[PDB]
Amino acid sequence: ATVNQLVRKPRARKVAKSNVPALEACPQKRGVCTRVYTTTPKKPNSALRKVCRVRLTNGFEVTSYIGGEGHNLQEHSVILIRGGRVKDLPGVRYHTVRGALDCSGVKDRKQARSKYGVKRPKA
Amino acid sequence: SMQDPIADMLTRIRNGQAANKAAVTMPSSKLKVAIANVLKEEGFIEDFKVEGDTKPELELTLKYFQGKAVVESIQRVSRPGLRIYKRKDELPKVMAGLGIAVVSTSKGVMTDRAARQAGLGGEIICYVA
Amino acid sequence: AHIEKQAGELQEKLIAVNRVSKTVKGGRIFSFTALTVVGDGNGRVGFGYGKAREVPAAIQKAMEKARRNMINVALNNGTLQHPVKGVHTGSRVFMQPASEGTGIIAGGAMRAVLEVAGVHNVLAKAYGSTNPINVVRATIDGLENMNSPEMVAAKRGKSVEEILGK
Amino acid sequence: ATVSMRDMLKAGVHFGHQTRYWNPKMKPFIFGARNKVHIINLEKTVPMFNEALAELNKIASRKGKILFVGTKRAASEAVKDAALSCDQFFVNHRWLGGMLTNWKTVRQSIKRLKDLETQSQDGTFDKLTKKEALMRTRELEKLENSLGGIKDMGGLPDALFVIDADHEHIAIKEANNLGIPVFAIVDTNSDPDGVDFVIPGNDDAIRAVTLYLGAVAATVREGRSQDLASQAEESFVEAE
Amino acid sequence: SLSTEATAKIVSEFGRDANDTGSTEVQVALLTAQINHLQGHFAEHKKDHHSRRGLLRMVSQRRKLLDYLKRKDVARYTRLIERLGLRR
RNA sequence: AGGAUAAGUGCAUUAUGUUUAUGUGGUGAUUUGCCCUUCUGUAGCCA
RNA sequence: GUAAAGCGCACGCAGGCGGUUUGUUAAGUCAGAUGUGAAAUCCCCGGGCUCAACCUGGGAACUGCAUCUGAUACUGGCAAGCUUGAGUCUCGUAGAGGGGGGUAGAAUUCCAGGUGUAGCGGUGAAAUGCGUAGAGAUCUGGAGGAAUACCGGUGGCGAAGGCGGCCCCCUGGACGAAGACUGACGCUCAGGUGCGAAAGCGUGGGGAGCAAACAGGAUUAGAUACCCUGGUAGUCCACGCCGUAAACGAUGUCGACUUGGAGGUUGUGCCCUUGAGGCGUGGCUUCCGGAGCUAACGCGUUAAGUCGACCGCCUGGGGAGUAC
């Protein structure tokens, strides 16, 4: 109620702009890919969407988005991940940087091109 | 029991106007008498008397310029247990110099304009809105 | 058929648009509803919700209702003389005194509502519901908690308001 | 002047109107319950009307286009009767909204109304189906009876005279929206707030509706002696 | 319950001996007689919790008046408190 | 003999007005969303 | 209030807080004085390098700190009041508060005898059930335990949940009124101790009816839901063990102030006591609506108004009132 309540019994404290799940207190982080899944969609859709399981270096494992026609991927290759939820998958909280580490720069994007590793304004 | 009697003083002036009364009477601190004089001179009450000692009591007559005046909104800010004191640098400007803060200094009860002009600080009692 | 208030200046702030459905009983008709704000340059309580068949007839209806049962209200200088927190129906908005050195600072349709209201330099954060239909009450409730200048000395400032009717 | 409150010591009653609790905000100016119902008396209205009878003097100084609106089961004749004068217009059938706020459309329909009225009363309204004509005539008559107030009058009235509150909500509702000052007769089931001038009283019959609003009073008759130097020189005949 | 002959005896033994029932010592000794009366009831059974609220009223108030009294004069306090017994 | 306020002829189902199986997800109506005012100003936006 | 969020409730130490006046003190308070707070990247005024970025003199936010002198408007300490807070005596009054005693009639159920014959029961309609070994019903007389209407109401009581046949004994707590007294003895409450509707549940009491389970019927894609029938622990009583919840003025505690009217029902003054009434003055308790408040319902003198002190608690949902 009064300020006296708050000196006598302190409150909780909200923050924002930090509510997308993320690891090692940093924006990008590397791990070995473990498994590739074609998996069934969330939300009413029909796209059998493509995800990877990744093994990160700090001893945890998370599931991250992949995409683009004809992109290179195998179940032993080192790739970099960046936080970013995908709202059509069974719980993808990260996406994969195609242009990073063991994988090379790919096309089949428009809407984010510094992400997923692409050159030029739309070519 | 009411622990703050100056909030209670102000809640009687506030309900006074809301029930459109011509006088409002109450129990009277030394502090109360002393506050009522600032409010009288800056014209937030019209006038008052204090009488008895075996029952000491304040009677004041209300503000009007519209029929239901800015006396419906006067609030204590430095209360029991929420004591807050301001220096000669930190004094309260209320309502772009239309409104008043009433400040009890070591040199007596006056508005913030006269406490600033003296260069005193003290306990910051109530703001108008 | 009513008296109306005017400003010598044009405001055509369309804030929202909607459609009316009964879905089986006569099925669904093409009608729209609309909300439009008519200020003055210094402010009005002018807010109008009206409805018709098409969008143009609908807005012009709503623009009419923003200037009947309403009067203009006025405030000197591009700031407000009170730090008060205006609330109207869960849409709560804030003000604190400021300079002329800042003008507007706001986005969407809100920067256009505040300019006619005279409370654009004092513009501080809004909280609660801040979707278009209720955010726009700045120039209504924020001009009913109003203070405005009329004194020559700060120590005559409460005395000068008393003698305005005594 | 005093004659208007010499008549309130003579009528003022209704012996209750509605509910055990009545309207609380009129309670000061009015008498409380007796024997398991509510009763009112003329006695509690005279201290109120010892100054407040000065407002009948302010609607008689600018008198030219007055409208008596709000009819009820026993109040209807009293709305006709206090408005019997030739500067003063009245309805006899219930009021409805838009008769002052969509006045545009109403004045277009008056202009239609007096034409089809001269036609019907001359006999010039005939059709080979008599039913379609006599049925239009019955409904034309209801328009004539409903509109007869604004019908013969030069435009929107300078005051609005509400006799009833209890069922004729609308007549007060629209007066506040056009800003036109209100001249009100309130009962013990209605508050005296939110209207500009009151007679404390009851809504029915000739007990407050023409007992101060007629030639028997002095306060509706000393306002009108102040019209005779402002817009006219002689006009006191017209009005009651 | 409390009756005239218990109340008169208390005025006779405690506070001023006439026309006073209100003072700190005698007020405490009138409360004592109702606590004793309640303990009279509590010598039939012990699931008497709806009455126990009241027992604790009469005690809590003895704590209030014993506090006031010992701040006024240590004589009335030390005499009263021993002359009205209670506890081991 | 008070089962004699006689029903206060004031009385009416008198306080749950209830129960005999179900059938996936999104979907209609517009690319100028534009036709009220001087100065203090506005809907992509202006006097 | 209902969105996440008033502690389950009373009582109250420590701590926080103190109606009103006099005396008094000066812990906090505030002013005054003096010492301190280097440097620019930041800030304010210069200056120099091809401006600038950069670096830098004077001033400064220098983010940090000191004590003396003085004041008493303010809180705190303390002594005696005051009443404007609260406490207490006798007198009166309402009620299912608590603990322990006493007592009657009648439906279901049973036995017996008398009289007497075929359906009775159940329900939406229904079948399972009961019954010719004579049921159902009825007269007479005994058996037995929960239970106690209608009065009984939106009543009233208890600390909140909680209390219900009627009565008394023991006793609490509240409601009114005059005589009389004390005279801040006050407010809140971390910790705390104390304390149960109900069932769960140990033992003792007890069992007519109803019932989870278990069976069987009816329903249907079935049928555990829906609905019934037998039928047990249970229900039903008392205390006792950790007190669960929709454990509530839904709204913490308690108090001051703010247009009323009326209902329920009650102290008491007054009435033709003229019908649960009116007026005078208090009472809890509820309808109605004004000033003011809400997102809406709704609140409105018992606030969700105006506020007071002081404590409780919340920070998207699910998963979780669980885990730990």
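Here chain C follows Swiss-Prot for its numbers: 2-167, in order, are the residues you see.
Determined via electron microscopy, 13.5 Å.
Using the three backbone atoms N, Cα and C, a Cβ is placed for every residue, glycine included.
Taken from Swiss-Prot, the feature domain 'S5 DRBM' applies to C:11-74.
Among the sequence features in Swiss-Prot, the natural variant C:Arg20 to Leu is noted as follows: In strain: SPCR9; spectinomycin resistant. Not a ram mutation. Listed in sequence order, C:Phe31, C:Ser32, C:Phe33, C:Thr34 are the same-chain residues at least 6 apart in sequence whose CB falls under 8 Å from the CB of C:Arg20 (variant position).
According to DSSP, C:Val21 (variant position) is assigned to coil rather than to any helix or strand. According to Swiss-Prot, the naturally occurring change C:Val21 to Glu is described as follows: In strain: SPCR7; spectinomycin resistant. Not a ram mutation.
While the structure shown retains the original residue, Swiss-Prot records the natural variant C:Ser22 to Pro with this note: In strain: SPCR13 and SPCR15; spectinomycin resistant. Not a ram mutation. The Cβ neighbour count for C:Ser22 (variant position), using a 10 Å radius over every protein chain in view, is 11.
Annotation of the natural variant C:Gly104 to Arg in Swiss-Prot: In strain: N-660; suppresses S12 streptomycin dependence; the original residue is retained in the structure shown. DSSP assigns C:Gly104 (variant position) to coil in the three-state reduction, outside any helix or strand.
DSSP assigns C:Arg112 (variant position) to a helix. Recorded in Swiss-Prot as a natural variant, C:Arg112 to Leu carries the remark: In strain: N-421 and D-1023; suppresses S12 streptomycin-dependence.
In sequence order, C:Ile105, C:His121 are the residues of the chain that are 6 or more apart from C:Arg112 (variant position) and have a CB within less than 8 Å of its CB. Variant annotation in Swiss-Prot: C:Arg112 to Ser, described as In strain: NEA-319; neamycin resistant; the structure shown retains the original residue.
Listed in Swiss-Prot is the natural variant C:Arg112 to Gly, annotated as follows: In strain: NEA-314; neamycin resistant.
According to its DSSP assignment, C:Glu151 (variant position) is coil. C:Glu151 to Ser appears in Swiss-Prot as a natural variant; the accompanying note says: In strain: B.
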For the domain 'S5 DRBM' (C:11-74), what are the DSSP-based totals of helix, strand and coil residues? 11 helix, 21 strand, 32 coil
Where C:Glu151 (variant position) and C:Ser22 (variant position) are concerned, what is their Cα separation in Å, rounded? 52
Within the same chain, the residues at least 6 apart in sequence whose Cβ is under 8 angstroms from that of C:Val21 (variant position) are C:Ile30, C:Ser32, C:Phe33, C:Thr34, C:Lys52
Cβ contacts within 10 Å for C:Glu151 (variant position), all chains included, total 12
